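Step one of this worksheet: look at the structure below.
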Amino acid sequence: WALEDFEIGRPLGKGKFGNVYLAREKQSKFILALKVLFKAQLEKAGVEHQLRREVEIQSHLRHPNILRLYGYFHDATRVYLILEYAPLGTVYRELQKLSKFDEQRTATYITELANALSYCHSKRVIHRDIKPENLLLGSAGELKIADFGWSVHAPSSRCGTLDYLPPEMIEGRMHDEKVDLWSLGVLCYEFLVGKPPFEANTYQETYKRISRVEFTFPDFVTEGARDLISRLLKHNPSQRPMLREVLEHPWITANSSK
Ligand SMILES: CN1CCN(C(=O)c2cc(Nc3ncc4cc(C(N)=O)n(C5CCCC5)c4n3)cn2C)CC1
Ligand SMILES: [Mg+2]
């Protein structure tokens, strides 16, 4: 693959390490998203193994709720990821659009997330990073996890606006699959309320709020949601439900679709 090969369209998203662009493949007329990262800035920040964790993992996972990486190439200056395109954009933009979600949309995304994370954890891979700006919508409004790296494998290991990160990760202790489960809780909450439960005004404050696990529920939050989120947001990782217990949880089934 090479640049010429594609016509590039409008830009889809901001320069993390470069932008991502809508794009069309000349031969087949295939519409895709082209993540464009300048080598310069990767090396300067030394995250090439993160890139080289996004690539391997996203190409070898195949699941309807995981964004697909089709291939890559580089030139002199830049590395190019060829991604699946998610026509309806991010859950982040949708949340900004509606401010909060209803229970049906929420339970439905939590379910699509739980299956995608279920597949993920079966191959021992853990995402570590399911913010809403990494959740994308397909053409049917199907939720799709993207990004990857930072990432996966076994127990582990290694500025991430803190919000979705669990206590063990924040202190630097040892973590497993359960990190994602806590994130599901932060997400669940965020969807219903419109703001993540440890949202604070400063990194340092947020860090307190997470380590202490201090959040409260606005009054409009139904008994069963609290039940799911309360259960998901425990300090001790091993007292966090497994995904099949989430997928069960009476509230999810009272509200999800399928
Ligand atoms: C109708 N509308 C929904 C879609 N709209 C969008 O502009 C849009 C589409 C997409 N699609 C898309 N597809 C694959 C992606 C892979 C990525 C990625 N970088 O992993 N992104 C990002 C670009 C910025 C946020 C997410 C992707 N975005 C992002 N945006 C911001 C506009 C409003
Ligand atoms: Mg992101």
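Quick note: numbers on chain A are straight from Swiss-Prot, i.e. 128-285, 290-389, in order.
Structure determined by X-ray crystallography, 2.8 Å.
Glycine residues also receive a Cβ, built from the backbone N, Cα and C atoms like all the rest.
Within 10 Å of the C-beta of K143 (ATP binding site) there are 12 other C-beta atoms, taking all protein chains into account. According to Swiss-Prot, the ATP binding site annotation covers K143, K162, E211, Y212, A213, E260, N261, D274, on the basis of experimental evidence.
The Cβ of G198 (mutagenesis position) has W128, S186, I209 as same-chain neighbours under 8 Å, each 6 or more residues away in sequence. Among the sequence features in Swiss-Prot, the mutagenesis site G198 to N is noted as follows: Reduces interaction with TPX2. Reduces kinase activity tenfold. Promotes interaction with the AURKB binding partners INCENP and BIRC5 that are normally not bound by AURKA.
Here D256 (active site, proton acceptor) comes close to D274, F275, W277, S278, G291, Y295, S314: these same-chain residues lie at least six apart in sequence, with C-beta atoms under 8 angstroms from its C-beta. Positions annotated as active site, proton acceptor by Swiss-Prot: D256.
Secondary structure at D274 (mutagenesis position), taken from DSSP and collapsed to helix, strand or coil, is coil. One mutagenesis experiment catalogued in Swiss-Prot, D274 to N, is accompanied by this note: Abolishes cilia disassembly and kinase activity.
The Cβ of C290 (mutagenesis position) lies under 8 Å from the Cβ of no residue that sits 6+ residues away along the same chain. Experimental mutagenesis is annotated in Swiss-Prot for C290 to A, with the remark: Enhances stability; when associated with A-393.
Non-local contacts of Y334 (mutagenesis position) by the CB criterion (under 8 A, 6+ apart in sequence, same chain) comprise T292, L293. One mutagenesis experiment named in Swiss-Prot is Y334 to A, and its note says Reduces binding to MYCN.
Reduced to three states, the DSSP call for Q335 (mutagenesis position) is helix. One mutagenesis experiment catalogued in Swiss-Prot, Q335 to A, is accompanied by this note: Reduces binding to MYCN.
Every protein chain considered, the tally of other Cβ atoms within 10 Å of the Cβ of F346 (mutagenesis position) stands at 19. Among the sequence features in Swiss-Prot, the mutagenesis site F346 to A is noted as follows: Decreases the interaction with phosphatase type 1 isoforms.
Here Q335 (mutagenesis position) comes close to no residue that lies at least six apart in sequence on the same chain with a C-beta under 8 angstroms from its C-beta. In the shown protein chains, 17 other C-beta atoms lie within 10 A of the C-beta of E211 (ATP binding site). A break of 4 residues separates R285 from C290 in the model, with a C-alpha distance of 13 angstrom spanning it. Long-range Cβ proximity for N261 (ATP binding site), meaning a same-chain Cβ under 8 A and a gap of 6 or more residues, is found for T217, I272, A273, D274. Contact annotation for recorded positions (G198, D256, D274, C290, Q335, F346) versus ligand 2: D274, each with CB under 6 Å from a ligand atom. Counted within 10 Å of its Cβ, the other Cβ atoms near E260 (ATP binding site) come to 18, all protein chains included.
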